[PDB]
Amino acid sequence: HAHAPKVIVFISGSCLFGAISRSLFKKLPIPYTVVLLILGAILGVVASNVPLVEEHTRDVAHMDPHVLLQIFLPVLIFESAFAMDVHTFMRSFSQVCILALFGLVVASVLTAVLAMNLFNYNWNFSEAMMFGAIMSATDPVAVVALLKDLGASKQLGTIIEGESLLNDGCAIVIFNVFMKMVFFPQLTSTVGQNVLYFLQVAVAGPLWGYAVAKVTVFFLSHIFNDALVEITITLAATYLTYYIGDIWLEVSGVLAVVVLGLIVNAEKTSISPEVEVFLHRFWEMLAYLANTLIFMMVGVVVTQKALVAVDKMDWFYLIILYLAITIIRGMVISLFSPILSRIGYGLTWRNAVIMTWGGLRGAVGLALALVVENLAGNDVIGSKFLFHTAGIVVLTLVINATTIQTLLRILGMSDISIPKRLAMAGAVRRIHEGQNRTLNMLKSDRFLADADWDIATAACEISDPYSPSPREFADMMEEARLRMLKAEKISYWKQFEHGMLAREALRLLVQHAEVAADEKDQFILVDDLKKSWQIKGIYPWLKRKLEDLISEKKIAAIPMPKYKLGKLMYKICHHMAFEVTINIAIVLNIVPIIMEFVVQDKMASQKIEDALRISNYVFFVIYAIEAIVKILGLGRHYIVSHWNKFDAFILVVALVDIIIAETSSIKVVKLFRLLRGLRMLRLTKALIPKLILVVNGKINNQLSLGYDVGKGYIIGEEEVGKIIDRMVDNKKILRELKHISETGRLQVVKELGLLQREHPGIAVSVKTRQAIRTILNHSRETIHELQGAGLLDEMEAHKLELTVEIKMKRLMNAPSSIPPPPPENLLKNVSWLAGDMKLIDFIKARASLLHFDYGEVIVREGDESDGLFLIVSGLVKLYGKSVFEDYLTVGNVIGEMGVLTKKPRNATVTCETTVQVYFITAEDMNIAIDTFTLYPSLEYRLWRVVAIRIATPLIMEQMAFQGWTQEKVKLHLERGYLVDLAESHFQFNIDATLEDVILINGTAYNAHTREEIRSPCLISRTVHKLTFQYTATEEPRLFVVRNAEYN
């Protein structure tokens, strides 16, 4: 009917035009957005002549400014923020801010002066500043897209993107400031009044955004199965942050959304992964809709209202303006180049050109132009604002956006590095080989013999998109160095693919490897990695100081009252419900404190101020009973704590002012100010624990990243060290490489072991978090394995896989600090004790806790193996000639092999810190071995623990070249078991059911050749059968792993 929404046809039609442009002009260098402007112009000219069409474009063309800003800008700004690589953005935050904020001011002011002097429009400074503001809002989406692939992607790409984000955010702020001075002027403004205005837009805005962000991520972390709720919460937070910010709080909405976008982006872990991928594609779609509409709207109104008021001179000014804003941006970048070069990633002269040429203008500039074109009404200023802004957008998108592709070439930035070319060629060649095998396999199929292979081969063709002498010695060294660093990069990627590394640690390690590859004679330096696990000094100090404030040890020392009258209260005094009730009462006291006092201020409603006085009586009564109960429970010791004395002062205030108030204006203001100022501050007692939790969280986030980088490096080095043994020939080179790897590994394992001592609880939290995450991951795999085998139905598989998903989400809410378990708990958790309560009691009764000081030697080489140590606290350094060094920390048990083979100790143990060890004597272990002999025998368990640790190096060395990482090998061995040579004193291999057989201890004879095999050897696949000697000196033990099919 006549009331039908006519914006539906325009909005939907805009989508179709966007699709058409985006499709047809996909290959041409001209960006599609230019075509949208042409189509908008066509709609404008045709609309002016055909009244029917005008009825459909009017509602959206002639659209109120506020509705333009309130709906579109939050989408554009949030989407831009939500799409950033925050981690890189933060690491270059200063460099972006200097160039964005200060650069924006100078760029706009210089443009403003140009507009005033050059143009004959006779604009004043306010209008010229609006012009400069809308002329300095960039939109480099087309340029960062190219930089994403070709080169210089990591640093340059995000710097231009972040700079554009911040200058867009600030340009709107400047535009808002100067628009009110032009279209909504005010009679007067004081200096102090303006300063408060600055604080609101510049300081309060970001704080409002930060508060809403931290509230949002809190709830998102507590939504477990509703994806729709997560998406809706994101939408509502984004729009309410802007609306409440601009309209109710009058703080800067755009900056609030910028901060909200960045915080929510950083806290992506709080969003379920499946939702995360949705949101990225969702906000992209919303931003794409916003761009398509704004460009078509400009195309419409520019022809209907703007081009009718354009003189020949205006065209001349547009060219001069385009040249000016281009050289101005370059001047700003160069001028700050000395500063920017000394922070973050310094700008090379070629990078500067990219930033200068890549400063495309776009939607935000146009959107703000439409506001002026609307507010100005019939004034020419509106038309000429829209004309120039549209002109600059067209010129930049025609000239800059098309030639940037060639400029990146001329500057020699698009070249693909040799490593990438080689990797792509190898991958393509392997794929090409993979298809030939598949193609042959199909040709043998009876049901596909008649298929047209000429077409099949042509269709499935993947094509490469990119198409002793010192001089001798140094050459191999450079070759080896690069062949090593390349291996590491692989080992990091393998770890990530198997969920062993967080993405951030992977990025750091790969970045360091790449940097080392570019430099000369450079390997990975741990000194560069240290920045990952160095805790900033502020946080430990804050944690210590805050924990001192609520120490309250002087209350814990208070004894029970000496008579029954106080005994009952004392119990209440230590019930959490008491403190919770008092806190709730206090926080409820805000309602009177605000309502009555603000009402009295307004009067300065008498019945309200008369009535609320009674609530003061009620809260006084509550606090009085609280004080009475506390004094009765504690007695004279009550006054000891400083927190209590503050409450005594508060009650003194209550008595004094409630009496005096009931009994000039000074008394009333005294009552109000004193009640408000004091009674709210006693919440800090309950607040401080939350601050401690926040601090823990900040430390945990840093320490966790440290462990990943440190542990990622160690595993990478361990894997590589068994590869270079066969990747390089020259022994001298080989020896030099491994020496560096070990001197790096020792530093990492030491420093990373000292952090645990500095922050015990946080370390335990981090580690238990890793433990759970690993368990769930491999728990997820079995579900896929069961699903893939068809052994479990798809719907049932999904039902299980949900419980894993919610479980992995609840990790993020786990406490940042777990109190370290006491020593007795460690014994309970030793690998070869778990579950055997009878054995645990036997050991716990005979384990003697010892304490050592720095530098003491627990055991020395050649000493008889008198027992084994479990390190419950500290860090010990092992230095054994069978040269070979290591550092062991909490949990690790020393001497497991010694008590079994009864052979002298292999390494000297020195304490790097104050160490505590549970010492179990060899005699006790022998007794335990003799007295605990069920199927999972203690001797069997001990050997199994040792066996795997001995086996893992052998299997790695034998199959490092293949695709298995360490975790896979260790799990692989986990399926194994030790054979009882008493059940059969000879072992017969079965190649179809035994995957690997390892000899751990004792000599074994080849049954046919009667060759003797040394103890730690990995039995070669060629051996058919083994015969074992029987001597007391070395009883032979053997480890085997069967195929999945149980024998």
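We number chain A the same way Swiss-Prot does; the residues here are 71-537, 570-706, 725-783, 794-1012, 1031-1195, in that order.
Note: Cβ is positioned from N, Cα and C throughout, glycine not excepted.
Database features, via Swiss-Prot:
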{"type": "BINDING", "residues": "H73", "note": "1,2-diacylglycero-3-phosphate binding site"}
{"type": "MUTAGEN", "residues": "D238 to A", "note": "Abolishes sodium:proton antiporter activity"}
{"type": "MUTAGEN", "residues": "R399 to A", "note": "Does not affect the production of voltage-gated currents. Abolishes sodium:proton antiporter activity"}
{"type": "MUTAGEN", "residues": "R803 to Q", "note": "Alters the half-maximal activation voltage of gating current. Shifts the activation of the transporter to more negative voltages"}
{"type": "BINDING", "residues": "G1043, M1045, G1046, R1053, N1054", "note": "3',5'-cyclic AMP binding site"}
{"type": "BINDING", "residues": "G1043, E1044, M1045, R1053, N1054", "note": "3',5'-cyclic GMP binding site"}
{"type": "MUTAGEN", "residues": "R1053 to Q", "note": "Abolishes cAMP-induced shift of half-maximal activation voltage of gating current"}
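Annotated features taken from Swiss-Prot, shown on the structure.
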residue	record	Cβ within 10 Å
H73	1,2-diacylglycero-3-phosphate binding site	5
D238	mutagenesis position	26
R399	mutagenesis position	21
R803	mutagenesis position	12
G1043	3',5'-cyclic AMP binding site	23
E1044	3',5'-cyclic GMP binding site	21
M1045	3',5'-cyclic AMP binding site	21
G1046	3',5'-cyclic AMP binding site	21
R1053	mutagenesis position	21
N1054	3',5'-cyclic AMP binding site	16
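Note on proximity: of the recorded positions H73, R399, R803, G1043, the one nearest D238 (mutagenesis position) is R399, by Cα distance.
Closest by Cα distance to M1045 (3',5'-cyclic AMP binding site), from the recorded positions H73, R803, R1053, is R1053. Within 10 Å of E1044 (3',5'-cyclic GMP binding site), judged by CA to CA distance, lies none of the recorded positions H73, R399, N1054. In the deposited coordinates, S537 and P570 are the last and first modelled residues around 32 missing ones; Cα to Cα they measure 38 Å. Cα atoms of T783 and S794 lie 11 Å apart, with 10 unmodelled residues in the deposited structure between them.
DSSP gives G1043 (3',5'-cyclic AMP binding site) a coil state; it is part of no helix or strand. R803 (mutagenesis position) carries a helical DSSP state (H, G or I). The record gives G1043, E1044, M1045, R1053, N1054 for 3',5'-cyclic GMP. Within 8 Å of the mean position of their Cβ atoms, the other Cβ atoms in that chain belong to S995, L998, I1042, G1046, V1047, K1051, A1055.
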